[PDB]
Amino acid sequence: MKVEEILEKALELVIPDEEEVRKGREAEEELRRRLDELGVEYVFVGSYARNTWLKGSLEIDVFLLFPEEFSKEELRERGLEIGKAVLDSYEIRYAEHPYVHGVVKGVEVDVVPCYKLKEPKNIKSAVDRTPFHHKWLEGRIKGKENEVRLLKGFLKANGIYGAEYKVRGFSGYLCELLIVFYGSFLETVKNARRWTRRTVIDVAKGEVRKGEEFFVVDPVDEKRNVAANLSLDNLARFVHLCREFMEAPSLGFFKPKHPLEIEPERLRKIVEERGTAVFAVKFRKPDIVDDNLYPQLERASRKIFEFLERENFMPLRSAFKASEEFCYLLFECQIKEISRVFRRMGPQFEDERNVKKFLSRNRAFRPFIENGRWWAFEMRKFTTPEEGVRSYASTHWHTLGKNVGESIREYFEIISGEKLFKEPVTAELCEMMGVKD
RNA sequence: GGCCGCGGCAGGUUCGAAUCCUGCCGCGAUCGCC
Ligand SMILES: Nc1ccn([C@@H]2O[C@H](COP(=O)(O)OP(=O)(O)OP(=O)(O)O)[C@@H](O)[C@H]2O)c(=O)n1
Ligand SMILES: [Mn+2]
Ligand SMILES: [Mn+2]
Ligand SMILES: [Mn+2]
């Protein structure tokens with residue numbers, strides 16, 4: 001329970017037990033049996049090759065090496081073909097580049113096609129980077145794999161480990177690049193408290209300089225940012241969590257957190273005490289990969305948020321949740337109801353060309369002069385945030401994202417009040433409103 | 001394929017528009033991000 005004693009007891013949760021390691025080595029021995037029988041040039045990469053994989057998470061990455069003269073089409077079709085014939089049961093769904101997901105003796109395997117290239121200089125696709133990553137890392141990461149399991153386990157327990165758009169955190173490749181640079185988990189945490197948004201970490205030259213944005217330079221790639229998809233928000237949370245660890249270390253930092261289960265009655269009580277308008281935009285989940293979905297949910301959420309802003313409903317925060325069937329865009333507003341009337345600005349009293357055009361407009365109330373410029377009372381087409389967002393989502397469906405926006409066109413509705421609390425959005429609402437427990 | 005950052009046109013809102021909201025085309029070459 002001392003400061004340095006906790007990093008030892010944490011290794012129980014982040015390091016794989018012997019029951020799991022066997023299951024993996026048995027699967028690897030099976031994959032090679034099948035891959036060698038087909039006589040294909042392959043390489044084992046990822047966390048499994050370097051033995052950095054987290055306990056209770058076993059995922060074997062396998063890359064396929066093809067000649068440069070193979071077409072982008074030929075690479076995909078033969079790549080997928082090998083993947084299908086290798087895995088016991090498979091499912092092919094991709095976005096940027098083709099790959100095959102499946103199961104081999106109970107463990108998950110990823111078969112990704114790419115090119116075999118010498119020197120990383122001219123690289124065609126984005127997947128061609130990985131063979132150079134494994135080459136460069138396996139030599140320097142050997143023996144320190146347990147420090148990588150610590151850093152990864154630290155992040156994942158706080159939910160900032162995913163590099164996908166569902167998280168926007170530190171990629172597993174970045175984790176290994178940090179342990180190599182700072183030598184250990186404990187030391188890595190220390191310097192990360194002084195990180196700014198302008199920090200440039202060049203691992204290749206062992207140098208840290210300053211720059212435009214938070215930039216981790218790939219040893220393989222001087223012009224590519226390893227931390228590119230790391231959100232500024234999660235960057236700050238990491239910096240913060242590092243400060244809270246060093247000052248007062250704890251075993252809770254490596255522990256998965258609570259679901260924050262709030263009964264639908266208590267949540268209603270919270271919204272009342274806040275006195276805010278809480279509503280959601282519900283629509284059918286488009287059937288698409290998460291990396292194509294969540295960037296669209298963000299955009300959809302932001303567009304409606306910016307609308308709420310300029311319509312003077314004074315939004316607070318905006319979250320979103322994706323279940324298996326439906327998607328939810330959640331919002332909180334300070335204004336439950338605004339007035340029918342507002343004041344539109346007119347032209348200054350001097351130029352009568354524009355004034356006369358301004359007064360010509362048929363209006364319910366007389367206009368007026370204030371500080372030497374004309375003003376007029378105009379009427380809103382909606383008095384509540386819910387009415388406003390419905391009017392918005394109906395007309396501006398198209399700019400809410402390619403797939404998401406079209407799903408809103410077909411049908412959507414606004415869930416408010418007790419109807420809203422009966423939906424699987426509770427954990428997201430509490431996190432949004434910051435309820436502690 | 002989706003998203004993002006810019007650049008160029010064409011509209012709309014408006015008294016008018018540099019702000020603001022949409023539509024289309026183009027740029028991204030360690031293939032901007034996955
Ligand atoms: N569908 C794909 C495409 C590419 N890669 C490549 O394989 C490398 C490592 O992949 P990843 O599993 O995501 O990183 P890990 O270190 O293995 O993280 P984890 O321990 O969670 O498995 C990356 O360079 C990535 O480009 C992959 O694993 N899966
Ligand atoms: Mn992996
Ligand atoms: Mn594309
Ligand atoms: Mn006009």
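Determined via X-ray crystallography, 3.2 Å.
Backbone N, Cα and C atoms are what each Cβ position is placed from, and that goes for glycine too.
For the recorded site, A:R50 (mutagenesis position), the DSSP three-state label reads coil. Its own atom aside, the Cβ of A:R50 (mutagenesis position) has 20 Cβ atoms within 10 angstroms in the protein chains shown. Among the features that Swiss-Prot reports, CTP binding site is placed at A:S47, A:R50, A:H133, A:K152, A:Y161, with the record citing experimental evidence.
Residues or ranges marked as ATP binding site in Swiss-Prot (evidence: experimental evidence): A:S47, A:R50, A:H133, A:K152, A:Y161. Taking the Cβ of A:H133 (mutagenesis position) as centre and 10 Å as the limit, one finds 21 other Cβ atoms among all the protein chains shown.
Experimental mutagenesis at this site is recorded by Swiss-Prot as A:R50 to A, annotated: High decrease in both AMP and CMP incorporation.
Marked as Mg(2+) binding site by Swiss-Prot: A:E59, A:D61, A:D110. Other Cβ atoms within 10 Å of the Cβ of A:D61 (Mg(2+) binding site) number 21 in total over all chains.
Under its mutagenesis annotations, Swiss-Prot gives A:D110 to A the following note: High decrease in both AMP and CMP incorporation. Sequence-distant neighbours of A:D110 (mutagenesis position) (same chain, 6+ residues apart, CB-CB distance under 8 A): A:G46, A:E59, A:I60, A:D61, A:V62, A:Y99, A:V100, A:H101.
Quoted from Swiss-Prot, the note attached to the mutagenesis of A:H133 to A states: No decrease in both AMP and CMP incorporation.
According to its DSSP assignment, A:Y161 (CTP binding site) is coil. Among the recorded positions listed (A:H133, A:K152, A:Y161), A:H133 has its Cα nearest to the Cα of A:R50 (mutagenesis position). Counting every protein chain shown, the number of other Cβ atoms lying within 10 Å of the Cβ of A:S47 (CTP binding site) is 22. Using a 10 Å radius centred on the Cβ of A:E59 (Mg(2+) binding site) and all shown protein chains, the other Cβ atoms total 16. In this view, A:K152 (CTP binding site) is surrounded by 23 other Cβ atoms within 10 Å of its Cβ, with every protein chain counted. Counting every protein chain shown, 20 other Cβ atoms lie within 10 Å of the Cβ of A:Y161 (CTP binding site). For the pair A:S47 (CTP binding site) and A:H133 (mutagenesis position), the Cα-Cα distance reads 11 Å.
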